[PDB]
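What follows is a short report on a single structure.
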2 protein chains.
Amino acid sequence: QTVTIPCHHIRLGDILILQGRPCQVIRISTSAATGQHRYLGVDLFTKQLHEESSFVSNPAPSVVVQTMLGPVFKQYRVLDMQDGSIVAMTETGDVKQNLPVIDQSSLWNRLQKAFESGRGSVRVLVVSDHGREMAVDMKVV
Amino acid sequence: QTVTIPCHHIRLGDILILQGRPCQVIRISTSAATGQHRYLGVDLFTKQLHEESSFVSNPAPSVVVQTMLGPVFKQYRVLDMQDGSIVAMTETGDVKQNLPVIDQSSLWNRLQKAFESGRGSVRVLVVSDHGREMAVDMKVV
């Protein structure tokens, strides 16, 4: 499940879908030949590099837009924290016992400190990869 | 005519629709009470300040997204440059004799230098405001 993002709203560090994989963009360039944009990114799950060029479209006369796809993040409540995993619950009560937390920008520690102070309103943002789920950021409500 | 942009892809300097007006965002904050984002922007045409808070939606369980609207930019060919205006043509051959160029980041000079060297492939990106059109950026093909 994905959203369309115009290329002028894509900056380094964004998470895009490259070659069907969730990736963190580390380099943006432009093709001289076509004017497409080329995004080099790091697979959030495998840590391999993927590249993909933007999709050009013409929905109307005088309207050219380049887009990439970005993931739809799910929001889960945090019920408990174990060794490197968490117990999450979807907002329909579906419990996920060992959701992994990505090692990126000390997410575990930020999350721990926020769970200590106020567990009721900690949320994790979660990406899916062909079934595998992983938490990649946090929010507070 | 507008596109939906997720709030995590909105940074200072982006052009958003605030209160129905095209604006350049100069400050982003978050409401404690609701978690919406609040965007303070400068009307591209009047130079007045407008603010507007994000729209929250729930398209699916465990999926919360905040969005703002952004304009759809049209792309026009540049046929000639006058005193502060340009002659543009849409890609269906509709000629616009005095399209104004916004004074923002020396757009006129960047545009002039690019029109001197290679007029065939200079384009302007144009926003509409209830009929009034204005060029706000340039591209080269």
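So for chain B, numbering is Swiss-Prot's, and the shown residues are 31-171, in order.
Determination method: X-ray crystallography, 2.2 Å.
Using N, Cα and C of the backbone, Cβ positions are placed for all residues, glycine too.
Feature annotations, courtesy of Swiss-Prot:
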type: MUTAGEN; residues: B:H39 to G; note: Abolishes the ability to self-assemble
type: MUTAGEN; residues: B:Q127 to A; note: Abolishes the ability to self-assemble
type: MUTAGEN; residues: B:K143 to A; note: Does not affect self-assembly
type: MUTAGEN; residues: B:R149 to A; note: Does not affect self-assembly
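Annotated features taken from Swiss-Prot, shown on the structure.
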| residue | record | DSSP (3 states) |
| --- | --- | --- |
| B:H39 | mutagenesis position | helix |
| B:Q127 | mutagenesis position | strand |
| B:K143 | mutagenesis position | helix |
| B:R149 | mutagenesis position | helix |
Of B:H39, B:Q127, B:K143, B:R149, listed here as mutagenesis positions, which sit with their C-beta under 8 angstroms from a C-beta of chain A?
B:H39
Find the one among the mutagenesis positions B:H39, B:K143, B:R149 whose C-alpha lies closest to that of B:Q127 (mutagenesis position).
B:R149
Greatest C-beta neighbour count within 10 angstroms, which of the mutagenesis positions B:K143, B:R149:
B:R149
Inside 10 Å of the Cβ of B:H39 (mutagenesis position), count up the other Cβ atoms and send me the figure.
19
If one measures from the C-alpha of B:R149 (mutagenesis position) to the C-alpha of B:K143 (mutagenesis position), what distance in angstrom results, rounded to a whole number?
10
To the nearest whole angstrom, what is the C-alpha distance linking B:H39 (mutagenesis position) and B:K143 (mutagenesis position)?
31
